[PDB]
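Below is one structure; the comments refer to it alone.
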Amino acid sequence: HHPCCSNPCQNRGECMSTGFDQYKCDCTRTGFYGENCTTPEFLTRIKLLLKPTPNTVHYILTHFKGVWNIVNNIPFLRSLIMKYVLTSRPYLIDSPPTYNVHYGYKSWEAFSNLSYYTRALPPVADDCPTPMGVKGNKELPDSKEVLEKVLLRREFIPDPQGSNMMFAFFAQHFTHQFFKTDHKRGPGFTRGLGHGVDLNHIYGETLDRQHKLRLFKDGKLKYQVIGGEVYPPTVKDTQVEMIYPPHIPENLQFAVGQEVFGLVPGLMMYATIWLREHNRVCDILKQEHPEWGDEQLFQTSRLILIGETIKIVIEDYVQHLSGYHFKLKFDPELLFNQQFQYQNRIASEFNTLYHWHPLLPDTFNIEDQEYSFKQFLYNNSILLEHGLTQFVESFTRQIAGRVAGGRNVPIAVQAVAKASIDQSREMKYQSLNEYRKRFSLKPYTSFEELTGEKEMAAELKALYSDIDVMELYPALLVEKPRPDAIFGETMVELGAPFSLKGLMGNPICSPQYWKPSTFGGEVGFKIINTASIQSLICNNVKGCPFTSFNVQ
Amino acid sequence: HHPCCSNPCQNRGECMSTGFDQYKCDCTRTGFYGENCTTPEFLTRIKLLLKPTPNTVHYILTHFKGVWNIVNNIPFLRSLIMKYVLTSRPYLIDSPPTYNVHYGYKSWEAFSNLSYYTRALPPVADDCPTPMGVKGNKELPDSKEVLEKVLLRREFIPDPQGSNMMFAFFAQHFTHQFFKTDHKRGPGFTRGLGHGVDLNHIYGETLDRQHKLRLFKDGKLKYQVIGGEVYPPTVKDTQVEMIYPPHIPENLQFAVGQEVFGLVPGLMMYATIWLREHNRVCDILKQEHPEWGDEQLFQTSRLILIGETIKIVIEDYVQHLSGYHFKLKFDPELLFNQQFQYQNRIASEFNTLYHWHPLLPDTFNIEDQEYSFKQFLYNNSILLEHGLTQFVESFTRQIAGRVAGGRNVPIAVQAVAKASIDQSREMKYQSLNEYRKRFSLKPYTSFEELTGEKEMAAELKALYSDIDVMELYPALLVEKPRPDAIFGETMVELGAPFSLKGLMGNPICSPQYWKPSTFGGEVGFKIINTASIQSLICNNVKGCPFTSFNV
Ligand code: COH
Ligand code: COH
Ligand SMILES: *[C@@H]1O[C@H](CO)[C@@H](O[C@@H]2O[C@H](CO)[C@@H](O)[C@H](O)[C@H]2NC(C)=O)[C@H](O)[C@H]1NC(C)=O
Ligand SMILES: *[C@@H]1O[C@H](CO)[C@@H](O[C@@H]2O[C@H](CO)[C@@H](O)[C@H](O)[C@H]2NC(C)=O)[C@H](O)[C@H]1NC(C)=O
Ligand SMILES: Cc1ccc(-c2cc(C(F)(F)F)nn2-c2ccc(S(N)(=O)=O)cc2)cc1
Ligand SMILES: Cc1ccc(-c2cc(C(F)(F)F)nn2-c2ccc(S(N)(=O)=O)cc2)cc1
Ligand SMILES: CCCCCCCCO[C@@H]1O[C@H](CO)[C@@H](O)[C@H](O)[C@H]1O
Ligand SMILES: *[C@@H]1O[C@H](CO)[C@@H](O)[C@H](O)[C@H]1NC(C)=O
Ligand SMILES: *[C@@H]1O[C@H](CO)[C@@H](O)[C@H](O)[C@H]1NC(C)=O
Ligand SMILES: *[C@@H]1O[C@H](CO)[C@@H](O)[C@H](O)[C@H]1NC(C)=O
Ligand SMILES: *[C@@H]1O[C@H](CO)[C@@H](O)[C@H](O)[C@H]1NC(C)=O
């Protein structure tokens, strides 16, 4: 079989077959050498001893609040610290991208073809003896068995950081613009050829879909008015293909950028908020530029809302996740004197780790009601009956589930959580400890080190035998959470660079784009640099209800 | 009308309307400020003082040959100068790209839609009173008159640098992988969504076309053997769509990556050569990796040829073009410690300046024959009759025409030259002087300064009335050439950044790609780093004839 099946090359060294049963490791710019790239250079040997562990870094960022209070209020220091945050993890991500599900080696097909999700690690070769390479049994444990033993939820576990439903639905809405998996081809393929924050879930992936959603007046998007309230247009009026069960009323079949946003009222909530924000920005720009035509009012507004989305995600969404005392800042200027590629390619592993099913509650508490999944699905009437204001007020108060720690996936979505395990095996992912080493983390030496607990670790060991063949996705959900946090180490050290890559890698963050003229002048620019999840809701939802990503 | 038709903002400042009759300049990171971004800051005054003119920089690289011969033999020193060359033009090209033919302002459509050629300068607004903005008459002079008076060829004017027909066809074959105008949409649209050196003119633009060209054994491409010589396969054999006149027999319809390479035997030459080179690399890779399957042999071979092409283009093609005594070097490691975007977007203006019609001869001299244009087109039988070796031997000694200097466009392609002017106007190009200011050059004050003579300059002033409304393309052909050189100043200062970005911006030049393992080991890596126009011909053409881009 393939001589690289055992994954011998360490420290980002690249493995290559030299014969039928011999290999060679490419230690180019790894900082190491030797047959397996395990012998470090002198300078490398220094960089290792002086490198702080991720847990050491996390402690500092979550403690000494009196010190960060000083820093956060010194713009020079804040920008300086943030400059480090954004330049810290420096080569963890291949850009331009490399492998994908069909190529364990670099090729032009893998680079050019935008339909593929890219891969941080190459897949396991087909003719490898065991699923994870050479270690482990001839077969991985039954996925259902793994699901029910350590993943499925017994009793609802709240998020100790206090994440609410405003957060959970934002995460689903925001990420499903670049996590558009194309099941017609397979789990390794995507429909989001933009590979990042292009707001295609609001405007549409194709130009043909966009023009059906547009009004072609003042740059706005088509809309309807129900009970004096602005809601998205219908499938019938725009002739936009959406995903709805046949038994859904015509006027409740809303049409938006993403075909699947009719699935959940919480998504339609955000789909409605952003539609209003777009038309709001149109109004502001038309006031500033009465000379502009419809097309320019539209395009400029889209770039503005893109900036808003990136602004909010960093300084609200990621800030809440981090739990840091340090105030994250969105300022593209901090990369202009740095080496950074203004491009991005969505990793399949970035998709996989973002399956935060445990975030979901058992019921959805709106006003005085508590709907179940069977009731909540495709019930756009709920959104209408209650209104956006009561949606915001209710979802700001309702707590969300904990992602890590194990056993918190709702039974309602068991078929989805299991599908994540199966498709991870279809795309032939490498093991948990292989992705830890890939992102400069110490491999787990025991299942009890992974979960920090004896019970699930016992069950996991009986299922997998070896810790070195533990799978990625279930490990992320059963991993020992950081102190009073929502994630474990692996979720963060892998997730942080992937997230910040698609955010800062956007063209509007480039020097030639990051100008007032790009966004219609100082007015449009100001909309972005002052945007927040609070202001978003305050400007578009009636009554301006208080909101946040935390229940407090 | 649009408040920015007059092009008020200077020094890379961006113009924005703030009403029906007013505008506003964005002077961000220009080094200037004021209403029109024209008042220089202090550090700029320092840098504008120290800045040497391109005319004198070109002088240095073309003189003191004895000293360059020394520098060319000091690795550390060759390397360091080539690094400067790659970085001497830090912010000339927008990357990620900005405007196109439909968007004179930044937008997500202009950025994401890869069907567009990008634009170095935004188009003139639709409601502008004069074709160039506010200057000049209501209409530009008839393109036919501009064509006949100062563009068409009387006496054939040969290239002083000694460019041969190997050069002329290489330039045509090489650039037509990223110059594929989608004429079903317009001149501002491209069919090459790769926007760079992807060698799709060999392997095909889409995956389907590629699989119809591949043999699926040993990673090789389909081929036929005619008289012991290897040639591309037929359209019948591959079902690959090719552009041929109806009177071309089924056996002479060669199928290659590019759909239009069949029309010119000079292109079908390199198409055959590069197809041979591909299968040669597969042979080598197969005995380096007898364990490898077909798919990896192909994909790895495509990367090496991409590397070869960039290697050959820089150190042979661009080298001969420049005329510099300094020996250029293809070394991606020179950009690792520098701010560089490993991405590219083909500019429309890059396409326009590359319309080197004057490079063409009056006849195509092969062995004992002098073929006219009418005889040469679609005549792949010429290729079979003489052979590759006679083709290389003959095209090596046949000289090419001078691009700049005026009056050198062959009569046989006058319609094409007229189309370059018509379409530039169709795409609403800005004037010559605007594109000069865009590239840190000084605007021409008179037509005599532009041409360096009196006769043609008098002709153009009768046509255009103002030097500030002189079009970009016809100027490139009549511009005063550098001393015994093929190009004028504008052709160089525009084309040099565009060419260097398209080559180095290739993902294989990125640090994670520039590894021996990417190309199948040290053997395949050396194939890239030792590639040349002579080795390409020697390894693939029978007899290994001597060739270059000169003599
Ligand atoms: C990040 C938060 C999040 C939440 C709250 C959430 C909540 C819910 C939810 C609530 C009622 C339902 C019915 C589903 C059900 C699904 N989810 Co999510 N999912 C989430 C993250 C994801 C991600 C990431 C994907 C993969 C995107 C893709 O492939 O299209 C996904 C995909 C899916 C799919 C596509 C099938 C597949 O093979 O991927 C279904 C069905 N889902 N999920
Ligand atoms: C650089 C060398 C070169 C050579 C030797 C050459 C030789 C020849 C030749 C016979 C040998 C003929 C019949 C033509 C004729 C044409 N050329 Co050129 N061309 C050249 C440079 C170019 C370039 C560059 C383009 C742009 C291709 C595009 O935009 O699709 C081009 C485009 C064309 C087109 C497309 C239509 C148009 O541009 O309006 C035609 C027709 N032509 N050319
Ligand atoms: C890139 O832009 C072109 C031109 O704007 C788009 O082509 C148009 O597509 C619409 C339908 O989507 C047709 O009705 C038009 O006739 C097309 N115009 C031309 C000139 O062909 C193209 O779809 C865009 N590409 C993407 C990926 O959105
Ligand atoms: C990207 O890759 C996919 C899969 O490798 C290509 O889709 C295949 O296309 C061929 C011919 O076009 C079909 O015969 C296959 O059935 C397709 N496979 C799948 C899974 O869809 C796709 O064409 C590639 N993209 C581009 C632009 O070439
Ligand atoms: C999917 C994902 C994963 C991590 C991040 C991220 C990014 C950052 C920052 F600051 F670097 F931008 N922190 N940060 C983060 C840090 C700590 C936690 S915690 N308290 O659960 O362990 C959670 C998130 C974002 C998205
Ligand atoms: C279309 C085009 C234009 C310029 C170049 C180019 C690039 C370079 C280099 F080396 F800097 F990269 N020089 N160089 C160049 C420089 C001078 C001349 S010359 N003797 O006609 O005036 C000719 C070419 C290449 C292609
Ligand atoms: C909660 C709905 C799914 C339950 C499936 C149970 C499958 C066996 O799961 C068992 O459940 C017990 C209690 O949680 C644990 O003590 C055991 O460790 C575990 O193996
Ligand atoms: C390299 O790894 C292999 C495992 O495949 C091991 O047998 C060998 O001893 C290692 N060699 C070195 C020098 O570490
Ligand atoms: C939600 O759907 C259920 C049945 O599908 C229905 O009884 C209920 O009225 C709906 N919610 C609202 C607010 O109408
Ligand atoms: C700017 O240019 C305009 C012409 O477009 C001119 O009228 C104006 O006086 C200029 N202003 C300055 C400060 O140079
Ligand atoms: C070229 O074509 C002409 C007809 O257009 C034909 O007579 C001639 O034989 C061809 N050249 C060769 C070498 O066959």
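These residue numbers are counts, starting from 1, taken along the chain as shown.
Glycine is no exception: its Cβ is also placed from the backbone N, Cα and C atoms.
As recorded in Swiss-Prot, the features of this protein are as follows:
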- B:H176: active site, proton acceptor (ACT_SITE)
- B:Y354: active site, for cyclooxygenase activity (ACT_SITE)
- B:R89, B:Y324: substrate binding site (BINDING)
- B:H357: heme b binding site (BINDING)
- B:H357 to Y (Swiss-Prot position 374): Impairs peroxidase and cyclooxygenase activities toward 2-arachidonoyl glycerol (MUTAGEN)
- B:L500 to A, F, P or T (Swiss-Prot position 517): Slightly reduced activity (MUTAGEN)
- B:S548 to A (Swiss-Prot position 565): Decreases acetylation by SPHK1 (MUTAGEN)
(request) List nothing but the one residue from B:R89, B:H176, B:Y354, B:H357, B:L500 whose Cβ has the fewest other Cβ atoms within 10 Å; the candidates are the recorded positions. (result) B:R89
(request) Give the number of CB atoms, excluding that of B:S548 (mutagenesis position) itself, located within 10 Å of its CB. (result) 16
(message) Just to verify a number: CA distance, B:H357 (mutagenesis position) to the residue listed as 'active site, proton acceptor', in angstrom, no decimals.
(response) 14
(message) Nearest of the recorded positions to B:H176 (active site, proton acceptor) by CA-CA distance, picking from B:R89, B:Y324, B:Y354, B:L500, B:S548?
(response) B:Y354
(request) Given the recorded positions B:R89, B:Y324, B:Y354, state which is nearest to B:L500 (mutagenesis position) when distance is taken between Cα atoms. (result) B:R89
(message) Neighbour count, 10 Å Cβ-Cβ cut-off, for B:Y324 (substrate binding site): what number do you get?
(response) 16
(request) Using DSSP reduced to three states, classify B:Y324 (substrate binding site) as helix, strand or coil. (result) coil
(request) Quick one: pull the CA-CA distance for B:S548 (mutagenesis position) versus B:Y324 (substrate binding site), whole Å only. (result) 16
(request) Do me a favour and check the Cα-Cα span between B:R89 (substrate binding site) and B:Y354 (active site, for cyclooxygenase activity); whole Å is fine. (result) 20
(request) Report, in whole Å, the straight Cα-to-Cα distance of B:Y354 (active site, for cyclooxygenase activity) from B:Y324 (substrate binding site). (result) 20
(request) Filter the recorded positions B:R89, B:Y324, B:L500, B:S548 down to those with CB closer than 6 A to an atom of ligand 2; keep them in sequence order. (result) none
(request) Can you tell me which of B:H176, B:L500, B:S548, our recorded positions, come within under 6 Å of ligand 6 at the Cβ? (result) B:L500
(request) Filter the recorded positions B:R89, B:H176, B:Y354, B:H357, B:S548 down to those with CB closer than 6 A to an atom of ligand 10; keep them in sequence order. (result) none
(request) Determine, from DSSP, whether B:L500 (mutagenesis position) sits in helix, strand or coil. (result) helix
